[PDB]
Amino acid sequence: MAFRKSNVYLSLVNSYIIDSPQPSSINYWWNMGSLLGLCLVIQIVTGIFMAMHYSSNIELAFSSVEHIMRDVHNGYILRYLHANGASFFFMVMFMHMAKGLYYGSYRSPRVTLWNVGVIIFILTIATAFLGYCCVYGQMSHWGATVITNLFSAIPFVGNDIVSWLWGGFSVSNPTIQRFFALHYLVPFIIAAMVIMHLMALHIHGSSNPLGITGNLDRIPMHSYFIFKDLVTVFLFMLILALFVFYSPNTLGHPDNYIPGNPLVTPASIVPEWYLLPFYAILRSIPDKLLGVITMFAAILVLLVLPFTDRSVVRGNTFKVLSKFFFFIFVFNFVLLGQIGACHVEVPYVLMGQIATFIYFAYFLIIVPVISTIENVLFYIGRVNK
Amino acid sequence: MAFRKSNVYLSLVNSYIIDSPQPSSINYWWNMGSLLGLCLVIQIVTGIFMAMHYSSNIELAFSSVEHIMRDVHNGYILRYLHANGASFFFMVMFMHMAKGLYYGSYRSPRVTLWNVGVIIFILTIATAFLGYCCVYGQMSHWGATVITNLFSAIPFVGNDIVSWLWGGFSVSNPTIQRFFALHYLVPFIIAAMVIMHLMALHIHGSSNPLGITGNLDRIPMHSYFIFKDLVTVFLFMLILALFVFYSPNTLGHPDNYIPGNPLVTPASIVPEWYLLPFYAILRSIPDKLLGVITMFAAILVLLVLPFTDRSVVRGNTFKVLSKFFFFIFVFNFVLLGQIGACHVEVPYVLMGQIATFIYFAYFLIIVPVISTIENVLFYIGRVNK
Amino acid sequence: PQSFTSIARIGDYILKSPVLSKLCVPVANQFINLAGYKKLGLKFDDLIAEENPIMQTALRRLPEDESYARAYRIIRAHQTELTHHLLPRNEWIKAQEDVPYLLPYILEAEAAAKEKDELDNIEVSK
Amino acid sequence: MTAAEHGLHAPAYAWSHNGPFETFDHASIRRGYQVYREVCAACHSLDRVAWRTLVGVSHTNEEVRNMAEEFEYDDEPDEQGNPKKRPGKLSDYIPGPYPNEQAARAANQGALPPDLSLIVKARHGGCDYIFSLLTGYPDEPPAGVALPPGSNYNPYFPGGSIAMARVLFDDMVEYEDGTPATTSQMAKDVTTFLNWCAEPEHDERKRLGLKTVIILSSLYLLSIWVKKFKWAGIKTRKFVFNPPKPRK
Amino acid sequence: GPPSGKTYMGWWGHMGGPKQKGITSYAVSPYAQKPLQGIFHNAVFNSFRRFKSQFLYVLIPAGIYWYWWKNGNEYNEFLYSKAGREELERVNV
Amino acid sequence: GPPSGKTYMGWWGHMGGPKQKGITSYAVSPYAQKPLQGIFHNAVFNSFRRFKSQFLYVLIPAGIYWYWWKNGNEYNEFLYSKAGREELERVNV
Amino acid sequence: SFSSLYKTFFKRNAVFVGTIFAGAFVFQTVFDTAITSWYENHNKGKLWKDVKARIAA
Ligand SMILES: CCCCCCCCCCCCCCCCCC(=O)O[C@@H](COC(=O)CCCCCCCCCCCCCCC)COP(=O)(O)OC[C@H](O)CO
Ligand code: HEM
Ligand code: HEM
Ligand code: HEM
Ligand code: HEM
Ligand code: HEM
Ligand SMILES: COc1c(O)c(C)c(C/C=C(\C)CC/C=C(\C)CC/C=C(/C)CC/C=C(\C)CC/C=C(\C)CCC=C(C)C)c(O)c1OC
Ligand SMILES: COc1c(O)c(C)c(C/C=C(\C)CC/C=C(\C)CC/C=C(\C)CC/C=C(\C)CC/C=C(/C)CCC=C(C)C)c(O)c1OC
């Protein structure tokens, strides 16, 4: 018990920041998760500054956003940082999920961590939509109405629930005000559940790229991993500076920059780039309520992903067929996003339906059978007697 | 080991809420702290629900609460509960500080608790003063001007900080926007430091009315002290509901329900009741910076009490006359507040200096001499040679 | 999670079937030696996950020599992968040195645990 | 989709304000203001930006105040409550002939004029999009297409017909030089002015971005060196395995 | 402070891994080294070797899906060009 | 979780109190008790005793401060009731 | 070449923070001035400094 570890306030930091036994085989993929957390808190703080200098009334919402754009020092920078930070936040979330899935980090030691992350994703896509609603342009409230009509597909009741949620049959001050308030509030639940995520992580430790035990050797995080985090966040900040200064409004779409006027919709209406695959999974299935439930099934299939992979060897580095099919999966995901970007006509619908079919078939069928084949091949090849 | 202690979230809940070896001589005074915590939580919740239908515009702030009263369903409930809960929070907070002082809760194992509590006190001085400045009533602008101009006496920097606070060179939209933003945000800082306070307490435990070691008999928190907390909070809810529903104009002052207009205003301008003790003391010594430095002294005297007295026996229950002087001090506190309520005039102006002198003298000179005298009286009484 | 007894059953089914085994054994060993763990100086038993309690029970019965060699191989693999390098064809595990030293303990523990959990929840039906 | 109304992409032209180390050519923004105000006055609104940003980048000190004095801005009523008329201020917004919006839809013989303060980013493409839209339309529609009576044609713009009156005839601009009277010069002037109005921070943004990329590049290289430095003692440690003596 | 739950890994001194003997390490201070002794050899030879190793699993799905997307694009472009009045009617049935 | 620093108390089983031996406790299963029968009498007696042990501590300070406030107020009526015209001068000068 | 004159400067800690912060401030100021000057002299005519003389007669 030195002063650093005897004092409880400093002991809490000591167990997390000053000293924590991470393995020595960490690649550049876990500092990506730390970068995810840090860009999340950057988004939170710039949101606090916006809420300090933002007004949500319909008579002033567009007025407030253009005033923070133009009539304040260092104002437009805040909006550009918000847009680029949201885009990078979803990109790094996808990278985090890909790293978790490829390296077999959903297995028994951290199943609880896996479900915590899954529910984080489930509600953060919601909060992203809610923030998208707060713009109140010619397409933001448009997509908000789209989502309200989608949610109106609950069976056995259609009017009371949608009227209660959407503040009556019309849109007025309470609707947009409550939408802004809830986009302000949900990230606090994000922060709390991320605190839970880090608690579970610290309890159960971290995995390795080798897919093997890491207790053999360990090193403190401070003075070894803090500078790796520093260099990766410096690279991220350089890239973010490049996309915020030279070409700020590129990741977003040139549709939000219209004053509030839900009279004539623009010719080109597409969802933000982090939602196209789910728009595709909705468009493929020819049913409204069944389309909604299959979107939710696609989102929640990660919950049933564990206790379905019966590969004895953790990870996917030493197995060739599994990683080949994993690459097929990720390219199918990007193809689904790309096809959702374009319009719906022949023959895009057929191959989109095929893509959704191979997606769900992948998850529910192919990994168990190919993993069983991998295990039996592992057994048979080594034994020659 | 049971699953209740196995799961990390459940283990933390059990060890911090369900199971806690609290002492067996606990009175209602200790449940008053949990009651105050519940009051703080409900205050945050009702404030959040109030701000959802609130407008941050300068001209749409008083109009916002008017619209809440006259248009939204059960609008009066939220604001009445907010105001009365704030006042009750402050009264119960004074009660909690007094209970900590009288029972000798400031001894060596709880100096950290005393420091975090006094820090909460320091911030709580202004976290509601600025909330009252937000409403922009008929003395709210005056309170805002007082708080923004108290700091102008600092040498070599008197204009830069007040200009930063003003959002310019006067009081305008930036002032009210910043006021609302900080009154919203800094209660989250209160939440942070009260989590720290509870963490320190759970590390070190509570105390006993007797003043002796309580490590002999203990009972678990659940099913024993939960009922005491429940009955205390039921009584608090009953009295609070009766006041809010039947006598709305009792705790608050009928001065803020008038639009801000420095044109016609009465002379009956006096801050809210909980300011009076730390307001009469400011009008005793006749200078500008002297008032600020003596506020600093009056808030640091609560901090100097540890390692100041010489009472080897913890508490005042078993001391012949020290409790009498403590009662003198508490009645002097009440009388100082009441005389600060009255305007400045002879002999009340003359009473101010003597009241402040006694208020400081109990803290400075009374406690050590009275403790030493009590100790020597005990020593001469106990022995005969 | 997948029982090793089923793996042994499928293995013995394949090994004594002439045509299917003759078709599937050369591709099997070619897949094994293209997997890549041979180069890193890893035996196969060092790769299978060691977390769930049955694997811990199997590990606890290993003679000390095998555990020491396994620990050294894990440490060397971590060090080698940290530098993204590969030691030349001197540490490479030979073709016939990748014998399973941990299979019999796994099979015995699997059988014991399976029959324990089967007879624990049993009925008295004829 | 079908390219008939999807809109063929315009080629990437070369401008003065498309690059990493550039500024606005605001020696012509003083000319873009004139070209906008001479013809587009009673056509659109643009009423989103103020005059405090029109000083120091397009007009120096005085002509802005002359313009403010030139127009009446409907001052507050006097003590009798009667309406009056007053000169404009230097912190007001660019006015428009329509009271708020009513006089626009009545005279356009059709739709409403979109607010030009954001049209630069309101459409895909960007700076070259408006140039292509205002240049590529012929004077005669493609063969076989009979447009509605009173409507023009534009192949670049998705939609193939607009309520735009093709007021782009030359030979009546002539500021003080020989530059005007050709469509290219006025088109470049209007597109640069519209880009500036949509983003009146390009120079400052690029300067701050250059400073930021320089400082972050330096910091990134610094972190590279230090990470390769203090990890040198852990990336080179070697292990040697000596089998223990055979006795438990 | 009650002990926490049973977990395979813990704090220093009780990693939980197998007890080992016969392992010897050999570190040396970063001060007595060249911090970038072999950056070029790494970034050329090892980078190319890793790229060649991973060049058997990544490009094939990308190529096949690129062909699928391009074939769909060609079909779409050919459908709405001198065939929309005779071929597009017999595909939307 | 991990062990903490210096503390004056622990958890159940190892709290850290003084070692003691020879104490016997009891209980009567509060279900079979019929707890309260003389609650009003118990409250009366407890209130009587509590008031008996604290005579002066509440009566004296409140009385002396009431007397002080009364003295101030009565000086005010000697001054501030149609009488300041001939004493405010000597107060302020 | 690292003589005792430079060796002595690498032992102060209590006062080195203030002077290092002042040096950082000076460096950032001179860097800002240099970048502003280079952005000025990389583009002539377009900027508003010389349009005053261009319109001058
Ligand atoms: C035409 C592009 C010019 C770019 C100019 C700016 C960037 C300069 C980068 C440094 C000069 C190039 C040197 C040659 C390539 C070095 C690549 C490499 O692997 O070297 C080190 C790379 O150093 C790093 O740590 C790089 C971190 C990479 C972060 C994640 C990848 C992002 C992409 C990196 C390349 C592009 C960077 C700029 C992107 C705009 C070693 O890796 P390590 O330090 O992690 O050690 C691992 C092991 O010991 C191998 O020897
Ligand atoms: C990680 C969390 C968040 C994400 C992904 C996110 C995402 C977004 C997105 C995509 C927009 C649209 C803005 C644009 O298109 O220009 C937006 C706008 C906005 N967000 Fe968030 N947001 C997050 C958190 C917050 C928080 C905490 C606040 C706090 C107040 C906030 C306040 C706002 C405001 C006020 C706007 C509108 C301002 C504008 O249009 O420029 N956001 N957000
Ligand atoms: C969105 C906010 C998140 C934050 C701040 C966060 C943070 C972290 C951190 C710090 C780690 C330790 C390793 C690393 O630093 O990457 C980690 C690991 C992990 N996270 Fe998250 N995470 C988030 C979301 C998610 C989500 C949505 C998932 C769901 C798929 C997830 C799944 C995992 C997994 C499986 C690991 C294991 C990595 C290892 O083996 O240690 N995380 N996360
Ligand atoms: C827990 C600490 C708080 C205290 C002591 C407090 C105190 C007060 C008081 C006294 C008033 C009315 C002024 C008067 O009648 O005297 C008020 C108003 C208000 N408070 Fe708080 N408040 C607190 C926290 C919050 C929080 C967390 C919110 C969150 C949104 C909030 C939102 C409001 C609103 C919307 C009003 C209406 C009038 C205004 O704009 O100030 N308050 N608060
Ligand atoms: C107003 C915000 C506060 C909250 C929510 C709060 C919360 C609590 C809670 C829950 C307890 C546990 C009570 C018990 O042991 O049963 C407690 C105890 C205590 N608090 Fe606070 N507290 C606050 C303010 C303060 C302040 C200002 C001080 C004085 C500087 C203080 C000093 C103490 C002490 C000395 C104890 C121990 C009481 C005992 O053991 O006898 N607290 N507080
Ligand atoms: C003086 C020269 C003019 C210029 C530079 C100009 C510029 C523009 C631009 C950029 C647009 C939108 C193009 C796009 O879709 O991005 C537009 C649309 C429009 N303009 Fe003009 N315009 C001019 C003259 C006029 C005139 C004289 C009128 C008639 C009074 C007019 C009425 C309209 C209308 C109604 C639209 C909207 C068409 C629609 O909604 O379909 N414009 N103009
Ligand atoms: C797996 O190994 C680890 C690891 O174990 C840990 C712990 C970390 C550390 C984890 C993180 C850094 C991510 C944690 C993320 C958070 C804690 C998010 C913080 C969220 C917040 C909301 C921050 C709270 C701060 C505030 C509320 C204060 C902000 C308010 C301000 C500044 C008010 C400003 C107003 C004025 C007037 C100044 C790692 O990065 C890591 O990988 C190496
Ligand atoms: C040490 O022994 C103890 C002890 O163990 C405990 C527990 C207590 C009791 C302590 C407390 C009750 C204080 C704890 C309070 C907090 C930790 C506050 C934290 C709460 C918040 C920050 C806010 C709560 C958040 C929510 C309720 C989220 C839900 C709110 C909204 C608006 C979402 C719902 C809206 C919709 C539309 C669904 C003691 O007093 C005590 O000493 C005797």
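Header lists the method as electron microscopy, 3.3 Å.
Note: Cβ is positioned from N, Cα and C throughout, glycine not excepted.
Here Swiss-Prot flags B:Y16, B:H202 as ubiquinone binding site. Annotated heme b b562 binding site per Swiss-Prot: B:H82, B:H183, in sequence order, evidence recorded as experimental evidence. The feature heme b b566 binding site is assigned by Swiss-Prot to B:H96, B:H197. A natural variant is reported in Swiss-Prot for this position, B:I122 to T, and the note states: In strain: ATCC 44821 / 777-3A. B:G131 to S appears in Swiss-Prot as a mutagenesis experiment; the accompanying note says: In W7: Causes respiratory deficiency.
Feature annotations (Swiss-Prot) mapped to structure.
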residue: B:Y16; record: ubiquinone binding site; Cβ neighbours (10 Å): 13
residue: B:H82; record: heme b b562 binding site; Cβ neighbours (10 Å): 19
residue: B:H96; record: heme b b566 binding site; Cβ neighbours (10 Å): 19
residue: B:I122; record: variant position; Cβ neighbours (10 Å): 15
residue: B:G131; record: mutagenesis position; Cβ neighbours (10 Å): 21
residue: B:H183; record: heme b b562 binding site; Cβ neighbours (10 Å): 20
residue: B:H197; record: heme b b566 binding site; Cβ neighbours (10 Å): 19
residue: B:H202; record: ubiquinone binding site; Cβ neighbours (10 Å): 14
**Message:** Using Cβ atoms only, which of the recorded positions B:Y16, B:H82, B:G131, B:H183, B:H197 are under 8 Å from chain A?
**Reply:** none
**Request:** Work out how many Å separate B:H82 (heme b b562 binding site) and B:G131 (mutagenesis position) at their Cα atoms, rounded off.
**Result:** 11
**Message:** Filtering B:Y16, B:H96, B:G131, B:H183, B:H202 (recorded positions) by proximity to ligand 8: which pass a Cβ cutoff of under 6 Å to any of its atoms?
**Reply:** B:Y16, B:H202
**Asked** Listed recorded positions are B:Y16, B:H96, B:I122, B:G131, B:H197, B:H202; which sit with C-beta under 6 angstroms of ligand 3?
**Response** none
**Message:** I need the nearest neighbour of B:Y16 (ubiquinone binding site) among the recorded positions B:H96, B:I122, B:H183, B:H197, using C-alpha distances.
**Reply:** B:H197
**Residue from B:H96, B:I122, B:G131, B:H183 whose C-alpha is spatially nearest that of B:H202 (ubiquinone binding site), among the recorded positions** = B:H96
**Asked** Where the criterion is a Cβ under 6 Å from an atom of ligand 4, which of the recorded positions B:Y16, B:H96, B:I122, B:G131, B:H197, B:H202 meet it?
**Response** B:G131
**Complete:** Integer Å value for the Cα distance linking B:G131 (mutagenesis position) with B:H96 (heme b b566 binding site) is 23
**B:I122 (variant position) versus B:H197 (heme b b566 binding site) - Cα distance in angstrom** = 14
**Asked** What does DSSP call B:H96 (heme b b566 binding site) in the simple three-state scheme?
**Response** helix
